[PDB]
Amino acid sequence: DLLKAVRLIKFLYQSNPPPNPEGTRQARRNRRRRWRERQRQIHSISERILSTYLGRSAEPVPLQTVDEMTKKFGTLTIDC
Amino acid sequence: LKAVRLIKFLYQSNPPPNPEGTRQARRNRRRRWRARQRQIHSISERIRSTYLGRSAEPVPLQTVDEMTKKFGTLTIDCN
Amino acid sequence: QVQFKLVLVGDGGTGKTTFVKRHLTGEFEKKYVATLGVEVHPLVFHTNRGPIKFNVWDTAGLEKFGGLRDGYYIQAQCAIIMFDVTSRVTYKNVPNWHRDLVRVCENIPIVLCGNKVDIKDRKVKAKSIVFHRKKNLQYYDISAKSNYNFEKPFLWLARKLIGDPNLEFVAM
Amino acid sequence: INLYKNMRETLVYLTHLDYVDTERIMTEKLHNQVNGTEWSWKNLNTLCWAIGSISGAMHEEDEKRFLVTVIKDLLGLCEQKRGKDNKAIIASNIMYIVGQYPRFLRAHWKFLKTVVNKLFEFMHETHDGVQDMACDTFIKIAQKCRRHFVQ
Amino acid sequence: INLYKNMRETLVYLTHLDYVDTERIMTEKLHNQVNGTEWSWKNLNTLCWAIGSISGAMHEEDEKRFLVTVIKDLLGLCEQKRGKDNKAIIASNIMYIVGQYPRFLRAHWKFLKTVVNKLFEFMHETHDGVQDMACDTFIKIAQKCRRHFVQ
RNA sequence: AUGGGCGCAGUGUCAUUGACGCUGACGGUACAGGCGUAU
């Protein structure tokens, strides 16, 4: 029921055998950016699959940039 | 979870190349967009196939047997 | 009392005279009057363990004004080699000074000091400063102008002499 | 400075060799600070300097997540402590760290606004060193993210 | 034995909480052994006992990968060391570990056959403890994989 | 998959705060897209 989603995620991780890093620093820049877009897509797929039925647990992950902010505020030194 | 929803979400997240600009600009954007569309299509077809896709036997094809043969190869040769 | 014979080697008034004056008065000399022969200056510090006196022999660094030259090193109890990081030549001359010092003083602590690091134009990069490594010299980047590491060499020499590794200078 | 640059280069190469281990080592030492085992200004300063050293050396997603974890734990530690000295030290280190990571800042407008507002709060602080550190971090953030201030 | 059972239960719970950290910890101490920094028979025996203790606490794939890495490192160590004493110590530790993880053995017939062949090879050994170790591991493996032996 | 010459971000070599690239967690959040093309 749950192990299958985990195997699916691990496969999707394993299904992207990065790119082959060859070429000049600008062609290699472009490969870095392409692999980064691939990572973006992988993370998006993972997060959406989480939203399917697991989202109820991992939804706050993008939203942590407001709770971390409520923690960054309130740094009050009311005492020593 | 259903394939239709996943495919629609995939096709929604990729904006079409902007027709505005010069012919060569639009055509280079079209080429890059078509390459990325082929990538998206490959990923979508892989998802469509199944949710596991691969067996784990590739690992013993790479490490488990490549460790077991030399495990047999182990030799005291004294000491 | 509790004084040590210190010998300062380097190009004359290229920082040795300036360094001695700066530790003496606190002023940072601008003029370059190349040192003639040697000047012996008392220089007192106060450590957690009492007073300390350096008999600093700021020697001339120009051959024409070397005078007695190596004779100044006789009975030296510590040595501070100097060089200007803005001029590689004064660095390549470092091994010669080290040779002469060890030849006269076989076993004495040696501090390799890069003067006037404050001046933005640094030629002798920190990477290439290595002679101390093999020779086992204690190195310091210093600058008599801005006093960067202004005290580190003297503190190190005092620690090596008295033997107190954690000895610390005191204001008074 | 050459010492720091050499250490930074070595650690960046090691991170590009395996960054997960470096990330987790950072997290483990941060926890050591949190639990009071390794608590000392010197140790926390060294940890935060090291964390800054690898700024941008990792991929943005992993760097973002690691920075979020580090900042959240540091904020918890700040909440834990009393005493002006320790809180000021923690704040100074946190601000140095965030300064070292401009990419994350450019990815989050609200975070930038929060950092700058907290800098303005600090600037009125009288305790030794707070204002200087805040100004230094502010100039660094300006240099690295000027584009997002005027747009 | 009660002490060991309590320790095993605690460590299994902790592995369920964060198995990745535990796996990193065994891997790190295993490297400390490989590099010889922490080399001693007692330490290796303790590490291997701990590794065996947590069988079944991890998902099948993670335990598989961890076992593969651990065994590869152990065989590298055995090739590395000189002296029959240490080699026998390492071999006994490996046999105990594999015995503690019969699931992997059930999933891989060829490795099981090779292990039993190596065990019979050991059985002719005269050096102290090798034969008793081999027999103990053999009975454990039999108990846990009879089906695979006769199927 | 390709990387051009410069937007300068670290710099290796020498005559070393000057020049060639590499390289820089860079001036770049840029730009280049076979010679209609459905590879």
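Here chain D follows Swiss-Prot, giving residues 451-601 in order.
Per deposition record, electron microscopy, 4.2 Å.
Quick reminder: no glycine exception, Cβ is built from N, Cα and C everywhere.
As given in Swiss-Prot:
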type	residues	note
MUTAGEN	D:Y454 to A	Does not abolish Ran binding activity and nuclear export complex formation
MUTAGEN	D:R474 to I	Strongly abolishes interaction with Rex and RANBP3, abolishes Rex-mediated mRNA export
MUTAGEN	D:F561 to A	Abolishes Ran binding activity and nuclear export complex formation. Abolishes Ran binding activity and nuclear export complex formation; when associated with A-554. Does not abolish Ran binding activity and partially abolish nuclear export complex formation; when associated with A-525
MUTAGEN	D:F572 to A	Does not abolish Ran binding activity and partially abolish nuclear export complex formation; when associated with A-525 and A-568
MUTAGEN	D:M583 to A	Enhances Ran binding activity; when associated with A-590
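Distance between Cα atoms for D:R474 (mutagenesis position) and D:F561 (mutagenesis position): 24 Å, as a whole number.
Cα-Cα distances to D:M583 (mutagenesis position) place D:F572 within 10 Å, out of the mutagenesis positions D:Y454, D:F561, D:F572. Proximity to chain E (Cβ-Cβ distance under 8 Å) holds for the following mutagenesis positions out of D:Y454, D:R474, D:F561, D:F572, D:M583: D:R474. In this structure the alpha carbons, written CA, of D:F561 (mutagenesis position) and D:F572 (mutagenesis position) are 16 Å apart. Take the CB of D:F572 (mutagenesis position) and look out to 10 A: across all protein chains shown you find 21 other CB atoms. Here the mutagenesis positions are D:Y454, D:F572, D:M583, and none sits under 8 angstroms from chain A, going by CB atoms.
With a 10 A radius on its CB, D:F561 (mutagenesis position) counts 20 other CB atoms from all the protein chains. Separation of the C-alpha atoms of D:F572 (mutagenesis position) and D:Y454 (mutagenesis position): 28 Å, rounded to the nearest whole number. In three-state terms derived from DSSP, D:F572 (mutagenesis position) belongs to a helical segment.
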